[PDB]
Amino acid sequence: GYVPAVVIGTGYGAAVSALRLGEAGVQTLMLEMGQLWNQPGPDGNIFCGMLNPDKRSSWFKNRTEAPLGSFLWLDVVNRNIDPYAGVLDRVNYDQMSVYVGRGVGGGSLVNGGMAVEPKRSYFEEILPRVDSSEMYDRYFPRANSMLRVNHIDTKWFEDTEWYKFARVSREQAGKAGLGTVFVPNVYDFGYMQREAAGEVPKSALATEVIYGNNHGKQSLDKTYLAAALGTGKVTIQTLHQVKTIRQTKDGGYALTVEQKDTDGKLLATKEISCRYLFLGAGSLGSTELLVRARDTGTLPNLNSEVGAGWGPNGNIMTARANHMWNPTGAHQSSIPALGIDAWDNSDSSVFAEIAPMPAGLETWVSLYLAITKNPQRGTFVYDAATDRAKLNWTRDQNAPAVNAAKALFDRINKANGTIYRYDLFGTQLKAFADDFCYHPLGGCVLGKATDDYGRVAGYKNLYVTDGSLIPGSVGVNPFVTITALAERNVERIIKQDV
Ligand SMILES: Cc1cc2nc3c(=O)[nH]c(=O)nc-3n(C[C@H](O)[C@H](O)[C@H](O)COP(=O)(O)OP(=O)(O)OC[C@H]3O[C@@H](n4cnc5c(N)ncnc54)[C@H](O)[C@@H]3O)c2cc1C
């Protein structure tokens, strides 16, 4: 049937948009292809942990996988599973695997909670058409508050065994003249203290994050989406995947929407129509919908920039072997708290999170997820044969990212007389994982495929809201930027268009 506004997806862009639409009195339906994660599973928990993965860990795979970096210790817990509507989806393209959340809340379900504002001078470089004063004066603060960002207590951090891994890398980086920064988070750090004291059920301190957190983490279902539902003007339908978008003959948009069960069985195909259509299906999902619509003739006026300008936020993973006298600890909080900020906007820039490892025994490994400045971009190209977008990115396009990460970590190795690990990412000697992405950015870039507020070029009342708007790189963990940009966009769209 018809609803005034439809929002596709329930990640950051979608959640912001729906809240503000509902507050404006616009009846809004959100369509989410994954589950509402609120049913206790076979262990009494909603989500599986990293040491006990089961079908809930994976979107339609037949075997669980170890978190990247952890195969040497966590392959032993891998098991065959039924293909199921689980929470984490590794999407495999030719030479890149992109990890995304599937469920009410999108990537907020599976992410590390790290809530980081980009450097203003870098924001100004990547998005020169956007007024940066309103972003920093109004929209970043708005996002910060709504997301429930909080800050770790420094004394507790310094003292606790759960962050020894972070302190070890801080000391090692310091010998190379590199400083660290605390990383704000949406995981409740007060709750985390009480986990360590045995006062509340553990989540971060029980090797949970990437398949969800049963406690502590303020994912979007608890923040923006709960508020959106609270308006009385928003509903969310789950296990509903939008497949096609067209402009109807009488105006507005019509969607074909597949309803499935958690086993992936097709239950129904529905036609849903609306006046205002907001895409929040992510960098991958929104871009796929639009290249499909262009190339199958259902939105024939979409421009040539739809699909273009994708990058992996310069994501590279690497690891160092510590000296025997610098163990990182058997007990590592699953939520990072420290990063190495070596980002000055030059081509050598690196902002690296000091990543915990889940092994639960001493390995002497320090793990890092580097964010780099690499100008290479890929393009999503629709394949009509399979009805899927393909990502034209080649592994050699990550060479500048590897080079920047390696230059930084080489400084740390030189200062400390340490070497890389070469065995964490497969049998072949490989110190730098260069074909994964947790932070997909672009495909429907702001000002290129859209106007400066995400209005899709060629169409009225058609909006993109999410990571597909960002031109490939933000220099930091991206969700705060996506959220703040979505606050800016929806406020303007409601004022001018609704
Ligand atoms: C392992 C991991 C760790 C991360 N850690 C951090 C971190 O600590 N901090 C940070 O800033 N970022 C982090 N990120 C990145 C962050 O989670 C993403 O940048 C963010 O979630 C993107 O928001 P979005 O709104 O673009 O899309 P998403 O959050 O990906 O949401 C898109 C939603 O749309 C749904 N959907 C897609 N297609 C359709 C369709 N056709 N029909 C219906 N529904 C659809 C999806 O199922 C999903 O729920 C991490 C991500 C991962 C995977």
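Here chain A follows Swiss-Prot, giving residues 46-543 in order.
Per the header of the entry, the method used was X-ray crystallography, 0.9 Å.
Placement of Cβ uses the backbone N, Cα and C atoms for every residue, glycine included.
DSSP assigns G512 (FAD binding site) to a helix in the three-state reduction. In sequence order, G56, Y57, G58, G327, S328, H484, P485, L486, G487, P523, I527 are the residues near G512 (FAD binding site), counting only same-chain partners six or more apart with C-beta under 8 A. Among the features that Swiss-Prot reports, FAD binding site is placed at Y57, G58, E77, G152, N156, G157, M159, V287, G512, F524, with the record citing experimental evidence.
Looking at Swiss-Prot, the entry for mutagenesis of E398 to Q says: Mutant does not catalyze isomerization (>10000-fold reduced), and oxidation activity is 30-fold lower than wild type. Here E398 (mutagenesis position) comes close to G157, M159, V228, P381, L383, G384, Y413, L414, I416, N522: these same-chain residues lie at least six apart in sequence, with C-beta atoms under 8 angstroms from its C-beta.
If you look up Swiss-Prot, you'll see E398 (among others) marked as active site, proton acceptor.
Here the residue is the original one, but Swiss-Prot notes a mutagenesis experiment at this spot, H484 to D or E: Mutants do not catalyze oxidation (>100000-fold reduced), but do catalyze isomerization, 10000 times slower than wild type.
A sphere of 10 angstroms centred on the C-beta of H484 (mutagenesis position) encloses 26 other C-beta atoms. For the mutagenesis of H484 to Q, Swiss-Prot gives this note: Mutant activity is 120-fold lower than wild type for oxidation, and the same as wild type for isomerization. The structure shown keeps the original residue.
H484 (mutagenesis position) falls within neither a helix nor a strand when secondary structure is assigned with DSSP, and so counts as coil. Recorded in Swiss-Prot as a mutagenesis result, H484 to N carries the remark: Mutant activity is 4400-fold lower than wild type for oxidation, and is 30-fold lower than wild type for isomerization.
Under its mutagenesis annotations, Swiss-Prot gives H484 to K the following note: Mutant is inactive in both oxidation (>100000-fold reduced) and isomerization assays (>10000-fold reduced).
Feature annotation from Swiss-Prot assigns active site, proton acceptor to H484 (among others).
Once the Cα atoms of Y57, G58, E77, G152, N156, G157, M159, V287, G512, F524, the listed binders of FAD, are compared pairwise, the greatest separation found is 29 Å. Remark: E77 (FAD binding site) has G54, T55, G148, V149, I281, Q282, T283, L284, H285 as non-local neighbours, by Cβ distance under 8 Å and separation of at least 6 in sequence.
The Cβ neighbour count for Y57 (FAD binding site), using a 10 Å radius and every protein chain shown, is 31.
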